[PDB]
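**Student:** Starting off with a structure, shown below.
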Amino acid sequence: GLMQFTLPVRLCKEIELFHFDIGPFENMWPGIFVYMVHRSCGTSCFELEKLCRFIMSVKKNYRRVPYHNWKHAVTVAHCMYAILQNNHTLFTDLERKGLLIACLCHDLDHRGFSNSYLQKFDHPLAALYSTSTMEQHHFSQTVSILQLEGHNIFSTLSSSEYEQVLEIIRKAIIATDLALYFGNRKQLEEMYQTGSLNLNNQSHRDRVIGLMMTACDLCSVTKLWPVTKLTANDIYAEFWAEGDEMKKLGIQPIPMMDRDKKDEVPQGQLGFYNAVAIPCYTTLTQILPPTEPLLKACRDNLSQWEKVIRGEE
Ligand SMILES: Cc1cc(C)n(CCNC(=O)Nc2ccnn2-c2ccccc2)n1
Ligand SMILES: [Mg+2]
Ligand SMILES: [Zn+2]
C-alpha cells in the first residue's frame, strides 16, 4: 500500500495539463498510467500486482500500427485523467475506476482499418457485429483479458458493482464509434439549451460520458501544434493504407484515404475541425466548464491549419 509511483519533476507538473504528451519512452507509459490511476482513483482502487499484469496484457494485444497503437491508448487515458482531475466531485468511485480502464482498452486489437473497410472486405467481425464492428470487438477483448487468471482488477467489487463497472466500460467503448458521436452531441446540445440536462438521470450521464470518450479519443487535435502536426502523419499513414486496400477491392477510396491526393489534406483537416472537433469540445465545455482548455487548444490548431492552406507554413 505504501508504494507510490513518482514521475520526474517536469512530468509530475506537465501531466496535470490537458496538452501533455507522454513522450517517446515506451517503458515509462505503464508507470504514467498507474500514477494517474493512483491520483484519480486511489492507491487502494486496484491490487498493484493485478493492475501491472492487466496493463502488460493490454499492451501486448495492441498491434504495431502507425496510429491505433499502445501510445494512442495511454494518450486517450491521460485526457480522461485530466477531465476527471478538473471535475473532482462530479464522478463516482466506480466511474473514475471504469473510465480510465475503458480508455486504455478502447482500441484493443485495432488493425488500422475503419468499420466501412471491414464491411466492404466482408471480414468475419462484420458478420458477428453489424454496427460499431471494431468497438464491440474492443469491448470483447477487454472482457477476455479481465478473465485471464491473476488479471481481474475488479475482484474486490461486489457482484452489482462489478456489473455496473463492466456496463460503464461497455457504453464508454461503444461511444468511441464516431458514427454515434453526431447524434449524441446533437441530443446533448438540445438538452443543455432547453435546460432539461440532469446529471442524476442515468441516461443523461451515459450521453455525457459518451462525449467525454469522443473528446478523449480525438485529443491529438488539442495538443500543441508540433505534436498535432506530427500525429496527423500517423493517422494519415493508416488512412492511405486503407485507401490502397479499397483500390485492391476495386473501389476508388474517398480523397481523404487516397495517397495520390495528399494536397487535399489541409482542407480535409479544416472540415474535420469544423464538422467534428470544434462542435465536440464546444458542447463538452458547455456541460463541463473546466474542460475549456481543450476547446482553446482545438481553436489554436484550426487556426494553424488555416495558415498551412494560406501557404504561411
Ligand atoms: C491529429 C488528428 C487526429 C485525428 C482523429 N485527426 C482527424 C483526421 N481526420 C479524420 O479523422 N477524418 C474523419 C474520419 C471519419 N470522418 N472524418 C471526417 C469528418 C468530417 C470531415 C472530414 C473527415 N487528426
Ligand atoms: Mg476506436
Ligand atoms: Zn481511439
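By the numbers in Swiss-Prot, the shown part of chain A spans 724-1036.
Even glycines carry a Cβ here, placed using N, Cα and C.
These came from Swiss-Prot, pasted as-is:
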| type | residues | note |
| --- | --- | --- |
| ACT_SITE | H791 | active site, proton donor |
| BINDING | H791, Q992 | 3',5'-cyclic GMP binding site |
| BINDING | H795, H829, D830, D940 | divalent metal cation 1 binding site |
| BINDING | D830 | divalent metal cation 2 binding site |
| MUTAGEN | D830 to A | Loss of activity and of zinc binding |
| MUTAGEN | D830 to N | Reduces activity 1000-fold |
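Can you walk me through where each of these features ends up in the structure?
**Tutor:** The Cβ of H791 (active site, proton donor) has 22 other Cβ atoms within 10 Å, all protein chains considered.
DSSP gives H791 (active site, proton donor) a coil state; it is part of no helix or strand.
Reduced to three states, the DSSP call for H829 (divalent metal cation 1 binding site) is coil. Taking Cβ-Cβ distances under 8 Å and a sequence separation of 6 or more, the neighbours of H829 (divalent metal cation 1 binding site) in its chain are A796, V799, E858, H861, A895, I896, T899, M936, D940.
Around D830 (mutagenesis position), taking its Cβ as the centre, 25 other Cβ atoms fall within 10 Å, counting all chains.
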**Student:** Around the divalent metal cation 1 site formed by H795, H829, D830, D940, list the extra residues of the same chain whose Cβ is within 8 Å of the site's Cβ centroid.
**Tutor:** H791, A796, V799, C826, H833, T899
**Student:** Looking only at C-alpha atoms, tell me how far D830 (mutagenesis position) is from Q992 (3',5'-cyclic GMP binding site), rounded to the nearest Å.
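**Tutor:** That comes out at 22 Å between the alpha carbons.
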**Student:** Taking the Cβ of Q992 (3',5'-cyclic GMP binding site) as reference, which residues of that chain separated by at least 6 in sequence fall under 8 Å from it?
**Tutor:** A955, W1028, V1031
